[PDB]
Amino acid sequence: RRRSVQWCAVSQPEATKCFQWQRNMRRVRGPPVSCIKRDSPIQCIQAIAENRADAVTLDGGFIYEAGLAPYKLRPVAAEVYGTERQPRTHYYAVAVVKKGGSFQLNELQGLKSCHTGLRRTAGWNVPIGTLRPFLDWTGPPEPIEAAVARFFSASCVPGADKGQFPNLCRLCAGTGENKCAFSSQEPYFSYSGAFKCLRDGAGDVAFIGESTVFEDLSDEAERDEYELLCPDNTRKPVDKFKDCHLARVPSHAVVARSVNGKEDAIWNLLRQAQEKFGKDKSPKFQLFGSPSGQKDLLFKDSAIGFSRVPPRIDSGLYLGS
Ligand SMILES: [Fe+3]
């Protein structure tokens, strides 16, 4: 039906969560949500621009992508992180390494790297931009990936072209054709996957978000075996990310068509869904939770709510501050 917000999933597990979201909203007589299934942010971005879906949550890198032509989607609601007592609409891109090593951020040449994915904020845009000075990139037409592939001995950059940049997919753990996939079929995909790539010892550094280590390692003693590479070339505890990060970046956000995008219905849905199924709100459904073996389905597991984006704020403006 027309009045229902059509959400776009990028995997089957997300589709399954969306359908559960749909029946739960229906049970509590809240705003209706329907589900559309795709395989990547790009297919969801396109599907929305083509009125086949209405909304999707994207990392900063794809919020950028979605704002260009022929899509022109804009962020309508940002994820909120931190705590209810201290909420924030931004997180931190950090460089996590194993304690015991002596190399600093300016000494990564020849080492192995783990990234959340190609063109993702913390996993790529931020770290690569930060390391530019150390690369020997000759600018266009040479794709930046080529320079990165010459810098790190090997890496796992989900979504990178295994054909042109084999080095960038070498450390990835996906089976057969799924090796280096920009999806959960690749064990080292996204935040937790990139961190696992470090935990397993495949890589020497993981470019992820500051909350990853805390979500994945409950034991304080285990987390103490990791530290962060600070921009001033020093190492510090994973809990000191505020004084040791590569960048502070805007939170992932739900995007929608800039014209006739059902913005008000989308916000009504998010506000009520947050209230009914947000953190510690319901035993039957968790808008911000994912089943065992799954991470950040539809929204980050670390999200605690939403913040509506003021009108006439396009992708460009959202990301630039
Ligand atoms: Fe991100």
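The residues of chain A that appear here are 21-341 by Swiss-Prot count, in order.
Every residue, even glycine, has its Cβ placed from backbone N, Cα and C.
Note: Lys92 (mutagenesis position) has non-local neighbours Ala69, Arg277, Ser278, i.e. same-chain residues 6+ apart with C-beta under 8 A of its own C-beta. As annotated by Swiss-Prot, active site applies to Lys92.
Neighbours of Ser278 (mutagenesis position), defined as other CB atoms within 10 A of its CB across all chains, total 17. If you look up Swiss-Prot, you'll see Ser278 marked as active site, nucleophile, on the strength of a curator's inference.
In the three-state DSSP reading, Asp79 (mutagenesis position) counts as coil. The local packing around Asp79 (mutagenesis position), expressed as other Cβ atoms within 10 Å of its Cβ over all shown chains, amounts to 27. Annotated Fe(3+) 1 binding site per Swiss-Prot: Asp79, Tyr111, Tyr211, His272, in sequence order, evidence recorded as experimental evidence.
For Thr136, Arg140, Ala142, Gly143, the entry in Swiss-Prot reads hydrogencarbonate 1 binding site, with the evidence type experimental evidence. The DSSP secondary structure for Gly143 (hydrogencarbonate 1 binding site) is helix.
Swiss-Prot gives this note for the published mutagenesis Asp79 to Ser: Impairs iron binding and changes domain closure.
Quoting Swiss-Prot on the mutagenesis of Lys92 to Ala: Almost no protease activity. For the recorded site, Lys92 (mutagenesis position), the DSSP three-state label reads coil.
While the structure shown retains the original residue, Swiss-Prot records the mutagenesis experiment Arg140 to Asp, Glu or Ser with this note: Disrupts anion binding site and destabilizes iron binding.
One entry in Swiss-Prot concerns the mutagenesis experiment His272 to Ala, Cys, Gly, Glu, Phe, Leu, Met, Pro, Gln, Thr or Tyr. Its note says: Destabilizes iron binding. Of all the Cβ atoms in the protein chains shown, 26 others lie within 10 Å of the Cβ of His272 (mutagenesis position).
Annotation of the published mutagenesis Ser278 to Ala in Swiss-Prot: No protease activity; the original residue is retained in the structure shown.
In the three-state DSSP assignment, the secondary structure recorded for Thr136 (hydrogencarbonate 1 binding site) is coil. Using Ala142 (hydrogencarbonate 1 binding site) as the reference Cα, a 10 A cut-off selects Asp79, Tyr111, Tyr211 from the recorded positions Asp79, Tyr111, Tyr211, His272. In this structure, none of the recorded positions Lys92, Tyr111, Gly143, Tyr211 sits close to ligand 1 with a C-beta under 6 angstroms from any of its atoms. The Cα atom of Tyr111 (Fe(3+) 1 binding site) lies nearest to that of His272, taking the recorded positions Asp79, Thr136, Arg140, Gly143, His272 as the candidates.
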